[PDB]
Number of protein chains: 4
Amino acid sequence: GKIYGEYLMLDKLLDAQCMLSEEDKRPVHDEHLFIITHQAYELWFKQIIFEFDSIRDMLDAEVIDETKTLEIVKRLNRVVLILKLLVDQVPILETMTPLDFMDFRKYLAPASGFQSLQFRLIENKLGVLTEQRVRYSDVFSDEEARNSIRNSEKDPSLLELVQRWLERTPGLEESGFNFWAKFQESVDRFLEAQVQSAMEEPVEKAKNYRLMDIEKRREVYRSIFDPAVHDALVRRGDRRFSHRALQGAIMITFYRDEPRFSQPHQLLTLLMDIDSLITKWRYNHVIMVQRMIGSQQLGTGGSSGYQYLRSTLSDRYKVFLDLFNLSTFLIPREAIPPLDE
Amino acid sequence: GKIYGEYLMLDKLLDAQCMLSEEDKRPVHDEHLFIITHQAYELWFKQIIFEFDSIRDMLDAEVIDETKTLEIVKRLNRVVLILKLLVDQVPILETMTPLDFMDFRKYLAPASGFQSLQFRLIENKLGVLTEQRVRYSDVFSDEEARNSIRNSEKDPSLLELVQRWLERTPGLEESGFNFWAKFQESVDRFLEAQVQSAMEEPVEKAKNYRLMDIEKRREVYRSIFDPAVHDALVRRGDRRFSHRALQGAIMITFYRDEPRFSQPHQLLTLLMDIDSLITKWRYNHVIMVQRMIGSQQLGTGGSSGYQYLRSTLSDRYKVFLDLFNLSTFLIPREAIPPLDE
Amino acid sequence: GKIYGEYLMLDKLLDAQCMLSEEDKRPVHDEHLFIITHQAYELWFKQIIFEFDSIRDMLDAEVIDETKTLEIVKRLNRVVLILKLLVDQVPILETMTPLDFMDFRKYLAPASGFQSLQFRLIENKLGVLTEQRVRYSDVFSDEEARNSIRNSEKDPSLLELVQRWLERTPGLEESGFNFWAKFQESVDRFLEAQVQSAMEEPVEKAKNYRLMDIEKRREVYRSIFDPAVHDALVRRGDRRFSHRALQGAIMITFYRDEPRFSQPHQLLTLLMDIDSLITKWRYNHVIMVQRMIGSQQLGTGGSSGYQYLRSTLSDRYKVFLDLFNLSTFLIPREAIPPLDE
Amino acid sequence: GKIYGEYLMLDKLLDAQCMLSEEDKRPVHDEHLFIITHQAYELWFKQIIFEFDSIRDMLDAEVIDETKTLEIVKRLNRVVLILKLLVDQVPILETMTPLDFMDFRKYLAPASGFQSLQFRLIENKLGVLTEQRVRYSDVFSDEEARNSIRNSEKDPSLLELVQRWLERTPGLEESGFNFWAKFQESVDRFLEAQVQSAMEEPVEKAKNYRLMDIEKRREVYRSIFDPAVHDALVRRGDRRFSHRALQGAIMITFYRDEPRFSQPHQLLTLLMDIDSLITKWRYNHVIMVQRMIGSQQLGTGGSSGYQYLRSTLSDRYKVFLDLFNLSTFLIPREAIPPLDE
Ligand code: HEM
Ligand code: HEM
Ligand code: HEM
Ligand code: HEM
Ligand SMILES: Cc1ccc2cncn2c1
Ligand SMILES: Cc1ccc2cncn2c1
Ligand SMILES: Cc1ccc2cncn2c1
Ligand SMILES: Cc1ccc2cncn2c1
């Protein structure tokens, strides 16, 4: 179009609000809010997908320069703001009372939140593993929806592309900076100095606490320095990243204050914020489900739905799970290998 | 429809996003965000209108009981939450850079924010007076849009209906409680006691300050006790309310802690919050216009647009202007006529 | 005092910021933010306690009128707003980097979040049961702190006082409205009508699903109509409320649209919002702990602390647990016993 | 100290809450909220000052590297988050009713918001010019407060230091990139091409509108290319920046997408966000003053105070006024001189 409403296709957009309670000559006022709220979510889901696909295209390249990294950071930050808005949309729908919802939920019988193609496309494009999902894709009767999901699982997710970018971190290379080995030998040097300082403790409980603590540190570093331990944790589902991607991620977090790593760090932080905000939506949605129809109601066949949503709050659904635990492996500033390159 | 996407008409809704930069084979990524942002606004504008029209129907009645008042309060509070969300949508669009916007604003030449039928319908249904508007309704080329605006100006606004409800306040009546006269004579009694206390001041500057202050209080009460002064202020545009509606509003604010007036008070407060939040959107929108194209750019013909938006921030656009100044006329708790009925 | 700084005792308040890294001639800039953030929390914790104690005094009375209920609702809503602000304070402290925190966390060795007297007083005054707490009160070395906690556990909590108020609900009484029996017999009448409608189903899978569903409804109502089942669930820790308090709570939620119950309903909703917002703070605090020092760091002696905080997210810490599940027991509007009194 | 309360000096901090209505044996509950709210503001004002002074020290240097720029950006962003929290604190105090405030505002007679030393120190350290202030520093009776303000006006503000940093922008130099001249000659080339395109317009109203518009563009560029026009606008108070600082600011906004300028751009954006958020606090504070005591009340001596606060909303109080208008001078991407260096 050309003028405001023609450009925005308001003739199409504002003709998609059909209250089924109205067409059945028993209108329920808040059903208009129910529709509008979901359509605002679906509009922003399309925007999120559009931004995710553009970030996937920029990450599916041999090298990602400082200019392309800034663009990726901008678009990830935009997704963060849209996710906060989407979390904030819940109290607007929580304004409808359970009895008003009960008077129209009968018209929704075949419909299901599981049938949101865009919500699934978001989960898949970010990296929610099909094997890590709770049992409880085949809900989608349409063939274009099934084809859309097939492509989202087949094509590389944001998790795979970020890992590839993380593995190519300059500075990890043995030929050059050799960060991983410098980190291993400074961890050994630091942890021994901690043993020597604890040996000089005037009190025995304090000497023993420090020594027990150093042993727990030894085990923490063993989970990342022994690749067999890391690869076993990845297999269990406690980690997502490859051993080399984790090395890159750890190096980015160590040198975040350096101009060269501040932007890659921000990209990782926004990836974490996205995960955390999708989890916040899941929680607020399960609180709202509970407020409206409790753990189970007429038509639900028990607390099956409720318990499934409650189970989506687990680390099984966090894509960049590894990013939250990087500070466990941190060493003081004085102990970090200085940058030379 | 029946299943999720058919119920929500996602086939229609998600087919209304046409980037003109894409159809011209010169696509600008952030134009997708520009469209989606406006469509989320337009969806919520429709919800606001739907709630406003339902509140108008409940207020266009002989008596509004405690049950219907609770429903009106709920729906006004819902509009408050939607307005906060709409204010919060601005930083999402402020994520687009001026240079990216400059690469597609050429395709928008005939379009204008003035062509938002729903934004005008919101202003009119709330009560933005046609005579109080800045010079700078005839923008709308379509006949259904012109007819929609004609009806919104003709049919009673939220301002007119609230005034009618306010005029019917029980307790204002001479036959019963006679609040206005009790308020006048307690104002006189309180202000004289203030003169007597100031007369006993040991310091002359303090006695004189108190006496100058009591004189300014006398003039404040004169603007509401002399109907000629109030009616002149309404004529100037400094007030909106009729003299009897203002009496009701003042009585509701005085006895807000009493169960009988707490709900009418909350209705008035939410009416104020709505005004204040529409003003907050106007401000954030003028800040965003400024960030994107400054006070004037190529195609604007000077700072005409900018200065008009900047002028919409004035009290000329506040519908319930009177509601913000009710605390100027307040007297201590000890001086308020006790409720009997 | 009398002037601004003397009234606010800014001489005392702005002399309580002692950076231990500064006194050790190794200053860490963000330690100032660490102190200020905690002091803003402690100031608002004192305000929360002050409001909680005033609500406890109003609830520790024979009858609570409509006027005192409005005051309680106002103060509960104030606590909600302060809790949202406190949740929002986390991203301000998350602005400090893990390496900057690592350079001063050594000076905090004896200090512990467990030593916040005001946080414990908040938990106790709301109603966090001492037996429902995770093993992991005796941390407090001072005698006035131990005496403060002793009194908070001994004196009635907000949970006990709300239950007393809920038990005294007019309308529950057999002598008058007899709500519980009317609810039981309308549940029986409604559930049988649902069996008869399911019997007329043309499809067998649909008839069987409806019948399986009605059986699950029968069991839900059994948990509240058989007092032995409710009393067993209270004993297990799945419920907090007495059988009579639950009856009152259910009646308030059923007739919330009625002027008589809207205010008691709002009080219950704000009580739920408080619980939910304290849970949101706990979550954001465990995310921030994780961002700063992961699941374990030098000095922690393993993931003991982290796992304890992670366990505070369970229903074991939700005081008004029962309030979230009231919609499970809801019946359509057509099936609710009409109000007469 | 060493343990939680000793480290945070909670013995001092939680002993600074003296309600004057309580000491006069006429306690007003919400006076506790009034005190706590102001003390939370004063605590965060101290944090803001601490961050501002550290940014002043980093900016008072010959060269500011990419590493020091990241630190400045981090601390400015922290101030943004604290300012949002401070804006959000207003609705918490707006929870107190005007009648409850009226029962204790008598004890505040000598106190005044003008006596907040920290609020003035914030305004001065940011750059609120003493000559640009409204008539209505000498309020401060204490000598350490007068000395604190004297030093804040004497020592360079954030506005002066940012201008110095902006003037040293590499790329502005004639010897090297010579941005200003390249910008002038590309503006001339672009504006002439616009005349030639308008000359080919089939419609005369369209040709004339385009030509009138190009003339308004010519005048816009004249205000920045003729230093006499810029220096006259600075003198009038419509601009703050020196002609060379404005050149740097314009160059940073033009090449913001380039890695070299993205961080300097972010610093400028956060400086704008700070200005805008202090303005948002001023507005919310004048709305809250109005809600509590209207435009004037007993003790105010008329609307003097109210009108002064209402006048602080003007551009006279915006420190980085110039930053909001930089998009007025923008040219399309195709017209921007390519970077070489
Ligand atoms: C009145 C409020 C709502 C209720 C009672 C509700 C209830 C439910 C229930 C019971 C489920 C489980 C499967 C099913 O029966 O569909 C579900 C899933 C879902 N709903 Fe909602 N919902 C509400 C509002 C919303 C809104 C506003 C959205 C946003 C678009 C939404 C999005 C979803 C999604 C995406 C799922 C999938 C859950 C996941 O796999 O993580 N719901 N909902
Ligand atoms: C890129 C950001 C935007 C820019 C540069 C912009 C610019 C403008 C300008 C210059 C005007 C004056 C008349 C005209 O030329 O149309 C205007 C008016 C208006 N715009 Fe925007 N706008 C933006 C985003 C939005 C958004 C997201 C909305 C929300 C739906 C919106 C709604 C309106 C409305 C309703 C008016 C009427 C103003 C009033 O009468 O108070 N604008 N806009
Ligand atoms: C730099 C950020 C912070 C870190 C790393 C941190 C870490 C921790 C840890 C590890 C614990 C477990 C016991 C202990 O070692 O003290 C804890 C408990 C606690 N912290 Fe924090 N904390 C941080 C900030 C805060 C803030 C800003 C507050 C607010 C006043 C706070 C309040 C508490 C409270 C009240 C507990 C008790 C937890 C409960 O029983 O639910 N913490 N913190
Ligand atoms: C009950 C709410 C409040 C009322 C009625 C109120 C009223 C006023 C008034 C009338 C003035 C003008 C001079 C005077 O008489 O002091 C003023 C100034 C001021 N107040 Fe408030 N105030 C309130 C709350 C606050 C809060 C919570 C803060 C935050 C610390 C604050 C900070 C200030 C500051 C800094 C000024 C200086 C204004 C400027 O120069 O821009 N006020 N206030
Ligand atoms: C339309 C619709 C139906 C069911 C549902 C569940 N969660 C969101 N939903 C939306
Ligand atoms: C589509 C469109 C065009 C112009 C405009 C101005 N303010 C919002 N707008 C939206
Ligand atoms: C001072 C201090 C020490 C330890 C701690 C843990 N969570 C908050 N904390 C505050
Ligand atoms: C204590 C106090 C007195 C007066 C005042 C005005 N604005 C904030 N204020 C605070």
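Chain B is numbered as in Swiss-Prot; shown residues: 24-159, 164-368, in order.
Using the three backbone atoms N, Cα and C, a Cβ is placed for every residue, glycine included.
Swiss-Prot lists B:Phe57, B:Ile58, B:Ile59, B:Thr60, B:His61, B:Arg128, B:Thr327 with the feature substrate binding site, giving sequence analysis as the kind of evidence. A sphere of 10 angstroms centred on the C-beta of B:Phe57 (substrate binding site) encloses 21 other C-beta atoms.
Taking a C-beta cut-off of under 8 angstroms and a sequence separation of 6 or more, B:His312 (heme binding site) has the following same-chain neighbours: B:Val113, B:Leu336. Look at Swiss-Prot and you will find B:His312 tagged as heme binding site, backed by experimental evidence.
Taking the Cβ of B:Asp123 (mutagenesis position) as centre and 10 Å as the limit, one finds 20 other Cβ atoms among all the protein chains shown. Here Swiss-Prot describes B:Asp123 to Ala as a published mutagenesis experiment; the accompanying note says: Strongly reduced enzyme activity.
Around the Cβ of B:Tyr236 (mutagenesis position), a 10 Å sphere holds 15 further Cβ atoms from the protein chains shown. One entry in Swiss-Prot concerns the mutagenesis experiment B:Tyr236 to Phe. Its note says: Strongly reduced enzyme activity.
For B:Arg309 to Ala, Swiss-Prot lists a mutagenesis experiment annotated as follows: Strongly reduced enzyme activity. A C-beta separation below 8 Å, combined with a sequence spacing of at least six in one chain, links B:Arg309 (mutagenesis position) to B:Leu336, B:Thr339, B:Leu340, B:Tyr344.
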*Using a Cβ-Cβ cut-off under 8 angstroms and a sequence gap of six or more, which residues of the chain neighbour B:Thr60 (substrate binding site)?*
B:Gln112, B:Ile115, B:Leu116
*What binding-site residues among B:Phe57, B:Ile58, B:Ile59, B:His61, B:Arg128 are found with a C-alpha within 10 angstroms of that of B:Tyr236 (mutagenesis position)?*
none
*Where the model skips 4 residues between B:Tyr159 and B:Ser164, what's the CA-CA distance in Å to the nearest whole number, could you check?*
11
*B:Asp123 (mutagenesis position) to B:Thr327 (substrate binding site) - Cα separation in whole Å*: 18
_I'd like to know which recorded positions lie near chain D: of B:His61, B:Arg128, B:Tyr236, B:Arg309, B:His312, which have a CB under 8 A from one of its CB atoms?_
B:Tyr236
*Cα-Cα distance, maximum over B:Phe57, B:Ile58, B:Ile59, B:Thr60, B:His61, B:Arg128, B:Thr327, record's substrate binders, Å*: 24
_I want to verify one value. Collapsing DSSP to three states, which class is B:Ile58 (substrate binding site)?_
helix
*Interface-adjacent recorded positions, chosen from B:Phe57, B:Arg128, B:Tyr236, B:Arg309, B:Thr327 when a CB lies under 8 A of chain A*: none
*Counting other Cβ atoms within 10 Å, pick out the least crowded of the binding-site residues B:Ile58, B:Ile59, B:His61, B:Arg128, B:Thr327.*
B:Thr327
*asked:* Out of the recorded positions I have (B:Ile58, B:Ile59, B:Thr60, B:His61, B:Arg128, B:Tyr236), which ones have their Cβ sitting under 6 Å from ligand 2?
replied: B:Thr60, B:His61
